[PDB]
Amino acid sequence: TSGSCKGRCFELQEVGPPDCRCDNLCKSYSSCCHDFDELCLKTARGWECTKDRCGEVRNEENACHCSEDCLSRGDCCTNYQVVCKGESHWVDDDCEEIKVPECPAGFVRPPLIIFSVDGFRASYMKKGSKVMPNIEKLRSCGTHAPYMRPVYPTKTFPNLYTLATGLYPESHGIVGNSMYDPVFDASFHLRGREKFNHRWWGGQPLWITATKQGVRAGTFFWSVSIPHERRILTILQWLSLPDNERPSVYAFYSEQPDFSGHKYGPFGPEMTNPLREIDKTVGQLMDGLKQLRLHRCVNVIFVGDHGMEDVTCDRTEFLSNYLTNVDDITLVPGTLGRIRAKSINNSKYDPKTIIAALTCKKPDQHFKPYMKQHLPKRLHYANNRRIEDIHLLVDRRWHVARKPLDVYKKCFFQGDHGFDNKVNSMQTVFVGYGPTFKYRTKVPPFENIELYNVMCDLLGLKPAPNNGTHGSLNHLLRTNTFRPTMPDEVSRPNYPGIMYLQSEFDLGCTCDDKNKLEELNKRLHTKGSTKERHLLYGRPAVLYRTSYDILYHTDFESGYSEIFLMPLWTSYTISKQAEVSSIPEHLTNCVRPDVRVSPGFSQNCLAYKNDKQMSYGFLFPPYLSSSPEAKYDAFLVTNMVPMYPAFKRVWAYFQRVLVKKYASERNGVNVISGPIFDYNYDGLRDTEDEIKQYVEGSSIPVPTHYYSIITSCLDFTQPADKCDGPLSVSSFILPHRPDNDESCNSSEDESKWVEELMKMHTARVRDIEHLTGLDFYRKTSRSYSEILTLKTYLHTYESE
Ligand SMILES: *[C@@H]1O[C@H](CO)[C@@H](O[C@@H]2O[C@H](CO)[C@@H](O[C@@H]3O[C@H](CO[C@H]4O[C@H](CO)[C@@H](O)[C@H](O[C@H]5O[C@H](CO)[C@@H](O)[C@H](O)[C@@H]5O[C@H]5O[C@H](CO)[C@@H](O)[C@H](O)[C@@H]5O)[C@@H]4O)[C@@H](O)[C@H](O[C@H]4O[C@H](CO)[C@@H](O)[C@H](O)[C@@H]4O[C@H]4O[C@H](CO)[C@@H](O)[C@H](O)[C@@H]4O)[C@@H]3O)[C@H](O)[C@H]2NC(C)=O)[C@H](O)[C@H]1NC(C)=O
Ligand SMILES: O=C(CCc1c[nH]c(=O)o1)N1C[C@H]2CCN(C(=O)c3cc(OCC4CCOCC4)nc(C4CC4)c3)CC[C@H]2C1
Ligand SMILES: [Ca+2]
Ligand SMILES: [Cl-]
Ligand SMILES: [K+]
Ligand code: NA
Ligand code: NA
Ligand SMILES: [Zn+2]
C-alpha cells in the first residue's frame, strides 16, 4: 500500500504483492495503494455537467469533465454533449436499424459490452417499463427474449459463472453460493478469502478465452464500493485507449435489483427506485457511447443472472420437525437443501433412512428430498463431489432450515431465489442490441448456458468445449452466425431378415398366437413399407461404436441393440383418428420370439419370472396397434424392456391414456421412446461396463430412465405426418424407480399424479441426445439451426 496509483487507475493487468494494486478489485483484497481513493474514485462536482460548467478549464480533481479536450481524453461527463453542445439523449432518438458496425477507424471488431443485473426478474421488463425508458428502447429496438432460463441453483455465483463459461454448475464447479469440497477439505463462502482461490473455478471463462486468442478483455469484476457512475466512466475511458491497448470485451455488473429485492420482495413498492437507477445507468452508458460516436458500433448485452421470489421467515420448514437426530447432520439451508453427515467418523449415519424420514411426512410438505442422482435430469445437478448425496428441492416461496434457532438467531428479508430453474419467478432477462444483433426481433425463451457461445461469436472467438449447443442461437444474429454440420453417424445398422426358427428359442416365453393377398402385405411391412409414416424425420444416428439392427413393423420401427438386448429407440406415429384398444385376454402374458434376432441377442422370460423385483413393459404400446393382426408385433421380445412394477403404473398410463390425449390435442404425434442408462449420473450415455444392475441371472441391463420425444406440427391445423413448416416438441426423461415415493399422491389413481410426475421430468431433446449418444431429426426440410433451437427447447409447464 506504500507504492502509488498515479496514472495507474483501474490497471488492466493486475500486479503481484507486495506491490500495491489499483485494479477495480483491490478494495475486495485490501491491497489498494494509499492514494487509490483520492486519485481513482474522485467524486468532486458530481456526475453531470450544468450550463455553467461548459468549456471550463480542466480540473483533475473532478469526477468527470465538461471542458473541450475531454472527448479526446475520453472522460467527459456522460451528458456533456447534451448540456454543452445542444445534443439529445440517446433515449430521445428514434431508433434506426444498425445494418453494419459504424465504428471509428482503428477498431478491428465491434466491441462487446455485457451489462449484467443481479436478480432482474423477467417480468420487470413489462411491469417496470414506465420507469425504464433506456432499457425499453434497447429491448424494443434490439433483439429480446420474453425471458431467459437460469441454471439450477438459481443463485448468483453459479449463474454468473455459467454465463462466463457456457457450463452447467456441475461442470464448472461453482455448484452454490456456499460449498464444501471434501477433496480439498475446504469451504467456499460469500464472505471471506477462500472463494478467490483458483481451484474452485473450472472450465474456461470468456475473459480467459478472449486473452488466449489475442482479444483483450476489460476486467469483469467490480468492488462493491466503486459507484456505478465510476464503473461506466472507466469503461468509456478504456474505450478511448489507443488501438493496440484498447479492450474488445467489457462487463459491468449491478448488485441491483437483487440487493433491494431481498429486503422488499420482488414487487415491493421500494423496488421502483432501484429499477429507475439501473435505467439511468444504462442511459449514461448509451449517452457516453454516443458522444464517443460508438453507439452504432458496440454490441450491448443486457442480461440477468436469476429472478426473485416472495419468501418470508414464517414460510420455513425445519428438519428438526422430521428428524430425531438433527445434530448428526449438516444442512446447506435456504431455497435449496443439501445434507451431509456432521461427522465422517459417524458410521451410523445413513442417507436412506434420512431420506425416508423426510418423505411425504406432512400433508402440505414444502420440500421434497432426493438422492442427487434421482433429481430431474434437466437440472444437471449431480456430477460433482461438491454436491451432497442428499438434496432438498424446496417449493417456491419457502425456506428449509435445520432448527428454529437458525432463523431468528442469524423476517428481515422478503425476497429470495435459488429454486428450480423452471420456476416463473426465477426467469431472468436477455436483450441484445448492436450491429451484430437483429433489429426489432423477438426470439423465443432460451437457456443462459447458450450465451457463452454467442459471446464468442460476437467477438470472433472459438468457444472452449461447453454445454451450449452452438448454432441454436443463430436466429438472434444478423451475421457472425456459426454454421455447424450434423455429426457423422459412427455405426451403421444391420437390416436382419428372417433367420431363425421358432424352436431355436428357449426363452421360457409363451404366447397364444395362431392367405396370399395378406401375406405379401405383411412381408412389405417387415421390409419397411410403412416406415415413412413412423420414421418422419429419418432414423436417429448412432454416434458411437456398437452393433445394432433396424427392425420394421406395421405400426413402429426400432433400432435394436445386440449389446443391451433391447431397442435404443422405438419410433411410431399416432394420428388424431387413432383408436386405443386393450390387450386381448388370450395375450396378457404373451411374449413372442423375433425370428430376425438370434436367441443369443434376445431377452428371456425366465429371467423376469426369477427376478422377484423386476417386471417388463413394451416400448411400442400394444394399446395403440392399428389392427388385431398388427398387435402381435407389439408382443415381440425385441419390443420388451425391464420395468419395476411401480414404474409400470407410470408407463401404462402414459401409453394407454396420454399418448392418445396428445395426439388429440396436437393433431397427431410422432413418438420416439427408449431406455437411458446413466449409473454414474454424468448426463452421458453409459458404456456397457458402467451398468450396475441386471435382471436376475441374465445379461439384461436395467435402465435408470425411460425417455420419450413427442413431435408434431407447430401449425396444429396440419397433421403430424403432413407438416409443412416448423415442428413442435415436448419430451421427458422419467426415472426408472422401484417405488413411487417421489409422488406423494401415488396411492391414488394415475390420473391424479402421473402427468404431474412427467411435467417434473420434462427434458430437452438435447438432454436425451447426451444420455443416449443418438442424434435425432436428421431428415427434415428445416434448416439445421432451426433444428438445434428445437432440440434445446424445454417444455416447462409453467402458466403465462
Ligand atoms: C458439459 O460440457 C462439459 C465441457 O465439455 C463436459 O464436461 C467434460 O466431460 C468430459 C467427458 O466426461 C471430460 O473429459 C475427461 O477429461 C479428463 C481430463 O480432465 C482435465 O482436463 C480438462 C481439460 O482442461 C479439464 O476441463 C478438467 O477439469 C475438470 O476437473 C477440474 C479439476 O478436478 C475441475 O476444476 C473442473 O471443474 C472440471 O471438473 C469437472 O469435470 C470432471 C471430469 O473431467 C468431473 O469429474 C468433475 O466433477 C467436474 O464435473 C480436468 O482438469 C480425462 O481424464 C478423462 O479421461 C478419462 O476417461 C477417458 C475416456 O476417453 C480415458 O481415455 C482416459 O484415460 C481417462 O480414463 C482414466 O481416468 C479415469 C478417471 O480418472 C479412470 O476411471 C480410468 O481408469 C482411466 O485411467 C475425460 O476425457 C471433461 O474433463 C469435461 N470437462 C469439464 C470442463 O467438465 C460435460 O460432459 C458436458 N455435460 C453434458 C451433460 O453434456
Ligand atoms: O454480494 C454479492 C452476491 C450476494 C447475493 C445475493 N443473492 C445471491 O445469490 O448472492 N456478491 C458480491 C460480488 C459483486 C461483484 N461481482 C462481480 O464482479 C462478478 C461478475 C461476474 O460476471 C461474469 C459475467 C460473465 C459474462 O456475462 C455477464 C456476467 N462474475 C463474477 C464471478 C463468476 C466469476 C463476479 C458479482 C459477484 C459477487 C457476489
Ligand atoms: Ca453416464
Ligand atoms: Cl448454495
Ligand atoms: K418378475
Ligand atoms: Na476469429
Ligand atoms: Na408415493
Ligand atoms: Zn440474491
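Residue numbering for chain A follows Swiss-Prot; the residues present correspond to positions 54-463, 468-571, 576-591, 617-886, in that order.
If you're wondering, the header gives X-ray crystallography, 2.1 Å.
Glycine too: its Cβ is placed from the backbone N, Cα and C atoms.
Listed in Swiss-Prot:
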type	residues	note
MUTAGEN	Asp171 to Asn	Abolishes lysophospholipase D activity
MUTAGEN	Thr209 to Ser	15% of wild-type lysophospholipase D activity
MUTAGEN	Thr209 to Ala	Abolishes lysophospholipase D activity
ACT_SITE	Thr209	active site, nucleophile
BINDING	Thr209, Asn230, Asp311, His474	1-hexadecanoyl-sn-glycero-3-phosphate binding site
MUTAGEN	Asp311 to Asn	Abolishes lysophospholipase D activity
BINDING	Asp311, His315, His474	Zn(2+) 2 binding site
MUTAGEN	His315 to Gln	20% of wild-type lysophospholipase D activity
MUTAGEN	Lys430 to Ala	Impaired secretion. No effect on lysophospholipase activity
BINDING	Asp764, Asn766, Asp768, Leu770, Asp772	Ca(2+) binding site
Cα separation, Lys430 (mutagenesis position) to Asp772 (Ca(2+) binding site) (Å, whole number): 15
Of the binding-site residues listed as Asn230, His474, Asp764, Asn766, the one whose CA lies nearest the CA of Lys430 (mutagenesis position): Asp764
Residue, out of the mutagenesis positions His315, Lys430, whose Cβ gathers the largest set of other Cβ atoms within 10 Å: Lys430
Max CA-CA distance, Å, over listed 1-hexadecanoyl-sn-glycero-3-phosphate-binding residues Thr209, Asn230, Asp311, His474: 14
Listed recorded positions with Cβ under 6 Å from ligand 3, out of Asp171, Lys430, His474, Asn766, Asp768, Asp772: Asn766, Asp768, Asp772
Cα within 10 Å of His474 (1-hexadecanoyl-sn-glycero-3-phosphate binding site) - qualifying recorded positions among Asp171, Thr209, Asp768, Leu770: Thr209
8 Å Cβ shell about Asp311, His315, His474 centroid, Zn(2+) 2 site members excluded: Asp171, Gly172, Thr209, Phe312, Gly314, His359, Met361, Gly472, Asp473
Candidate binding-site residues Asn230, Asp764, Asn766, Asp768, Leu770, pick with smallest Cα gap to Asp171 (mutagenesis position): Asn230
Sequence-ordered recorded positions from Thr209, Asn230, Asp311, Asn766, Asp768 with Cβ under 6 Å of an atom of ligand 2: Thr209, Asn230, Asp311
Among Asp764, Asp768, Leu770, which are recorded as binding-site residues, the nearest neighbour of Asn230 (1-hexadecanoyl-sn-glycero-3-phosphate binding site) by Cα: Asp768
Residues that sit under 8 angstroms from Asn766 (Ca(2+) binding site) by C-beta distance, when 6+ apart in the chain: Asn436, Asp772, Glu776
Spatial reach required of the 4 unmodelled residues, as Cα distance in Å from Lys571 to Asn576: 14
Closest of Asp764, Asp768, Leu770 to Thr209 (mutagenesis position), Cα positions, binding-site residues only: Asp768
Contacting recorded positions, sequence order - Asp171, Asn230, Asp311, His474, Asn766 vs ligand 4, Cβ under 6 Å: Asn230
Å between Cα atoms of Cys468 and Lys463 (gap: 4 unmodelled residues): 11
Least buried by Cβ count (within 10 Å) of the recorded positions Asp171, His474: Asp171
